Each structure stands twice: as C-alpha cells, then as structure tokens.
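I have a structure I would like to understand better, so I am pasting it below and will then ask my questions one at a time.
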Amino acid sequence: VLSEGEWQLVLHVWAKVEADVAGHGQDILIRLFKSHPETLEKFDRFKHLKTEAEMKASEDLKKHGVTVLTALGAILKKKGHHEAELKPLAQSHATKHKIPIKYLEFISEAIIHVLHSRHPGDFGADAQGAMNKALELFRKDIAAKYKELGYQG
Ligand code: 7HE
C-alpha cells in the first residue's frame, strides 16, 4: 500500500506528464519497443516499424501513446481504488492481446526511465521509489486478474 506521501509524489510528477501526454507516450513506447523487441511484435498496428526514426514519425504510434497514458493516469488518480479501471484492461490484455505480466514490467521500466529524463526535479529517488510502488501495485492487481483467467505471465 502506498502512503498519502507516496501518492502525492506519484501524482505530482504525473501532472507534469500531462503537460505533454503525446511526447511522453511516444518516448515510452519507443523505449519499450527498442529495449524489448518482443513487445513490438504484439502490435499488429506497429510491427511494420523497423527503426527508431520510423517509430518517431508514426502518428498512429503517438495516438496510441496517448491512449495508454490516459488510461494509466486515470488509474493513478484513483490512488489504489482502481478495480473498475483495471477490469477491462486486464481482460483485454490477458485474453485478446496476450500480454505477459513481464511485458507490463517492461513498460513500467520505460515509464520510469522517461519520467526521470523529463522531470528530474520532480522525480528524485523518493519520487522514483513511489512511482515504482504505484506501478508495482498496478502489476499486482492485473496479475491477480490474469491468474483468475488462467493466463500467464
Ligand atoms: C507489449 C504489449 C503491451 C503492453 C506492455 C501494454 N499493452 Fe495495451 N492498451 C491500453 C489501452 C487503453 C488499450 C486500448 C490497449 C491496447 C493494446 C493493444 C491493441 C492495439 C490495437 O491494435 O489497437 C495491444 C496489442 C496492447 N495494448 C498491448 C500492450 C492500455 C495499456 C496500459 C495502461 C498499459 C500499461 C501501462 C498497457 N496497455 C500495456
């Protein structure tokens, strides 16, 4: 469980992400795809992209980056009370898209990397730790739903 203090650190840097949702989403998905190429292959929408420059030039990739961070922002602002936000996400990612929890760990690492890059003054180690705990909490609750549905990772 995160403390109120931890949630404030998390939401303080997230309100900054929201000044440029699309540029953060681009950076995060490109980081994820470059560092873990198995993740790109899960997207029929994006698997034609072969270079970083092509990824940066894709307007559809930018569009989906906003979809992803908008969903994640709505989750974080619930401060743990996110059961209704996670249900449909867990269901689709386990059963339709087939995304292992490990790949949620990968995108969590890409988020932290990009938040550190763009917001160092509001993403010191205390805020890094808090954001890690919030993304861990996300993964834990999704993982419980995956397990229910018989999917792994
Ligand atoms: C490695 C792949 C992977 C990973 C790590 C995620 N997803 Fe998902 N995603 C999400 C929304 C709202 C939608 C319509 C999809 C659609 C998707 C779709 C459908 C894309 C489409 O073809 O339109 C795919 C394949 C999918 N997502 C692969 C995907 C949100 C998330 C969130 C909040 C996370 C974690 C922070 C996430 N995805 C990680």
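Numbering, chain A: per Swiss-Prot, residues 2-154 in sequence.
Keep in mind that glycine also has a Cβ here, set from the backbone N, Cα and C atoms.
Not my notes, these are from Swiss-Prot:
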BINDING   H65  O2 binding site
BINDING   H65  nitrite binding site
BINDING   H94  heme b binding site
DOMAIN    2-148  domain 'Globin'
VARIANT   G122 to A  In metmyoglobin
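Give me the lay of the land around each of these features.
Taking the Cβ of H65 (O2 binding site) as reference, residues of its chain lying under 8 Å away and at least six apart in sequence are, in sequence order, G26, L30, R46, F47.
When Cβ atoms from all protein chains are considered, those within 10 Å of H94 (heme b binding site) total 21, not counting its own.
Mapped onto DSSP classes, the domain 'Globin' (2-148) shows 116 helix, 0 strand, 31 coil.
When Cβ atoms from all protein chains are considered, those within 10 Å of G122 (variant position) total 8, not counting its own.
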Can you tell me the CA-to-CA distance separating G122 (variant position) and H94 (heme b binding site), as a whole number of Å?
34
